[PDB]
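*Asks:* Sharing a structure with you now.
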Number of protein chains: 2
Amino acid sequence: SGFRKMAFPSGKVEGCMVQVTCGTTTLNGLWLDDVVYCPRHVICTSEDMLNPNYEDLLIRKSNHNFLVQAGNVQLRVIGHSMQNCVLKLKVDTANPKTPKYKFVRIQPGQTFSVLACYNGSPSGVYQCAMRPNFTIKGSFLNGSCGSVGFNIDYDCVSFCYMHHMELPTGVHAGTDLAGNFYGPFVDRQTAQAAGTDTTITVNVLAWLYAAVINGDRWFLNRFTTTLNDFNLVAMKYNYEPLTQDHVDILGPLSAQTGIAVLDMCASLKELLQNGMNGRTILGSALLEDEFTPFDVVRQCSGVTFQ
Amino acid sequence: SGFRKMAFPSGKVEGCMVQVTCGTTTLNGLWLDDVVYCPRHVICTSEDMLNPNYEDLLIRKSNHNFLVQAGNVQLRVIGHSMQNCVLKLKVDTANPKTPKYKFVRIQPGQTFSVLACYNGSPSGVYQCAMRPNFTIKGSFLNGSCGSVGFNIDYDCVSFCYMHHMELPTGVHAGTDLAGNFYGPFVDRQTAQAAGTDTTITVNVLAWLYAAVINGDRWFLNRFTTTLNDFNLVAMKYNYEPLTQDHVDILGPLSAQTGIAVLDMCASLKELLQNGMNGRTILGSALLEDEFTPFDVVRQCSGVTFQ
Ligand SMILES: *[C@](O)(C(=O)NCC)[C@H](C[C@@H]1CCNC1=O)NC(=O)[C@@H]1[C@@H]2[C@H](CN1C(=O)[C@@H](NC(=O)NC(C)(C)C)C(C)(C)C)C2(C)C
Ligand SMILES: *[C@](O)(C(=O)NCC)[C@H](C[C@@H]1CCNC1=O)NC(=O)[C@@H]1[C@@H]2[C@H](CN1C(=O)[C@@H](NC(=O)NC(C)(C)C)C(C)(C)C)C2(C)C
């Protein structure tokens, strides 16, 4: 037993991290087969970032302008293209450590592991969720651009995030691995603000089920609620609406614990209305919303990866 | 910016995990050079665990009784010895993925990453602290024995923990990699209880400095305190005593933020006495004590590993 914010084992991704240097800009790239993926603002300078035209900027580049370090081994670029906000550098060497992989654009509420990197070297790994407002509450310092977020599914790495930028509120914005930003953000230094965030209701419910699986039951009650009446209370506390689809996803957890989903909604309702009154759940004095129903099942049942 | 429970990148350890099977018992082992380390209760049975005599038990074993799977490759055992509560299986093949490594017995309050494993396959990675009562609040299901905890220091993996058992309170106990239990625990099914835990005071202070580095300042005050007067309040809230040595360790963080250590102690005092009053620190509504001063500096300055 026990319940922890658990990241996926990061080794499959560690073997793909490289350093990309162009001009005065150094950041991380992702080396898969013979392509290195990295944020396109690596071709910017200290005065380009205000409103750059990356198409002009890139047409003025030569392959030899791109320094890619894979450890103590320099890779030479033999081609380059831009795809949305990512730059793709074709190198003459295929990464022998390339894992089985996919690129996936995730929905808000979904979680993933972030391998924070500086200068192509991994620094740490942690679990994130894509917030409803398409930011992530990460831990990123200058130099971390190009670090990626991912999930692992049996033997397959599903890359879903590459880091680009930090918003004035201390939260983070980035793209999928095809270079499309999550949310309304753009890779230019202009006024941008996250948008009001909300709590991921289906995830909170998943985590309450995790608590029950693990022996916290103090927050349960004998009441039930309708989805409609629950959502009326959720909206008041700035929770995302719970859909019948969410209810269906919570089926397995509801079945394993014997607590009907709408019964758990009644518990969340009372927790929202009364607070926790000095009690904790799974070591938290807040309602935790960065575990998906799948995360809970994986960790409470012990799924692995080869 | 941002502050997350960050684990070390796990790849160096992933390449060392193997499955050890003896009789009806399967668990994880750690393959370094030509030795596989694993908990000695792999030689027990369903009726041995009540009060086994591992010396008799092991003298009755043959090398061929030990099935070690390294992926889809069976390793044959050519020797075995017991060292305290770990079993050491000499195999005929040195692990080519053996990282640079050390075995270290850590002090309570120190943190480490746990690579949770089942059947030799990594499941996830998370950050733990060794509690003052020598338990860890982990996430461990049946089959996770032999999973290891570690730190990484530049290129070197310092192994500090191997998992053995779960206590009735849902917390976990294990050994160093030389097989010595942390705390008073023994690997036999007899009444054992953790002992009263306490909060790791120097770590809470580190985390308050992390909050200041990251822009939370609401909990600061103009007061100061003496170490003596602070410790009088700490003892009342079941906090570990703060030593002058702890104060010295907090020097770098105090210097970077400009907040004297004892000034931060005055802040913690008021937080203990008044609570947080519905406010959060670094996304927590509890005082967090599983970040060391070193953890804070590493994450707020961006140290990597090759
Ligand atoms: C990233 O480019 C990097 O690591 N590069 C190494 C040279 C860097 C990561 C940032 C730095 C601090 N925390 C992070 O996550 N990203 C950027 O520098 C990014 C690049 C410039 C400006 N960038 C920012 O993140 C800036 N933020 C904004 O300007 N945000 C708004 C106002 C536009 C919304 C800051 C101020 C943090 C440098 C571009 C967006 C192209
Ligand atoms: C571990 O042996 C394993 O994974 N083996 C695979 C077959 C297992 C891990 C445990 C299981 C649940 N959570 C965990 O961390 N450890 C043990 O089974 C361990 C072995 C037996 C009994 N063990 C326990 O952990 C038991 N706990 C106790 O008996 N604890 C007290 C009362 C002695 C303090 C439980 C009840 C959890 C099986 C021995 C200690 C040798």
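The numbering of chain B matches Swiss-Prot: 3264-3569, in order.
Quick check of the header: X-ray crystallography, 1.9 Å.
In case you wondered, yes, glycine gets a Cβ from its N, Cα and C as well.
What Swiss-Prot lists as active site, for 3CL-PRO activity is B:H3304, and the listing cites sequence analysis. Sequence annotations record features per position, and here Swiss-Prot assigns active site, nucleophile to B:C3408. As a natural variant entry, B:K3353 to R appears in Swiss-Prot alongside the note: In strain: Beta/B.1.351. Under natural variants, Swiss-Prot gives B:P3395 to H with this note: In strain: Omicron/BA.1, Omicron/BA.2, Omicron/BA.2.12.1, Omicron/BA.2.75, Omicron/BA.4, Omicron/BA.5, Omicron/BQ.1.1, Omicron/XBB.1.5, Omicron/EG.5.1. Looking at Swiss-Prot, the entry for natural variant B:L3468 to V says: In strain: Zeta/P.2.
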*Asks:* Quick one: Cα separation, the residue listed as 'active site, nucleophile' versus B:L3468 (variant position), in Å?
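*Replies:* Cα to Cα, the residue listed as 'active site, nucleophile' and B:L3468 (variant position) are separated by 33 Å.
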*Asks:* What recorded positions among B:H3304, B:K3353, B:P3395, B:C3408, B:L3468 have a C-beta sitting less than 6 Å from any atom of ligand 2?
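*Replies:* From B:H3304, B:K3353, B:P3395, B:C3408, B:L3468, counting a Cβ under 6 Å from ligand 2 as near, the near ones are B:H3304, B:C3408.
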*Asks:* So of B:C3408, B:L3468, which of the recorded positions has the fewest other Cβ atoms within 10 Å around its own Cβ?
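*Replies:* So among B:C3408, B:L3468, the recorded positions given, the one with the fewest Cβ atoms within 10 Å is B:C3408.
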*Asks:* When you measure from the Cβ of B:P3395 (variant position), which residues in the chain that are at least 6 apart have a Cβ under 8 Å away?
*Replies:* B:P3371, B:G3372, B:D3460, B:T3461, B:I3463, B:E3503
*Asks:* Determine the most Cβ-crowded residue among the recorded positions B:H3304, B:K3353, using a 10 Å radius around each Cβ and all protein chains in the structure.
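*Replies:* Checking each of B:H3304, B:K3353, the winner is B:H3304.
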*Asks:* Tell me whether the residue listed as 'active site, for 3CL-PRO activity' sits in a helix, a strand or coil according to DSSP.
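*Replies:* DSSP assigns the residue listed as 'active site, for 3CL-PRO activity' to helix.
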*Asks:* If you run the three-state DSSP split on B:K3353 (variant position), which class comes out?
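*Replies:* SS state of B:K3353 (variant position) = strand.
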*Asks:* Does DSSP give the residue listed as 'active site, nucleophile' helix, strand or coil?
*Replies:* coil
*Asks:* To the nearest Å, how far is the Cα of B:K3353 (variant position) from the Cα of B:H3304 (active site, for 3CL-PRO activity)?
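*Replies:* For B:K3353 (variant position) versus B:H3304 (active site, for 3CL-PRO activity), the Cα atoms are 17 Å apart.
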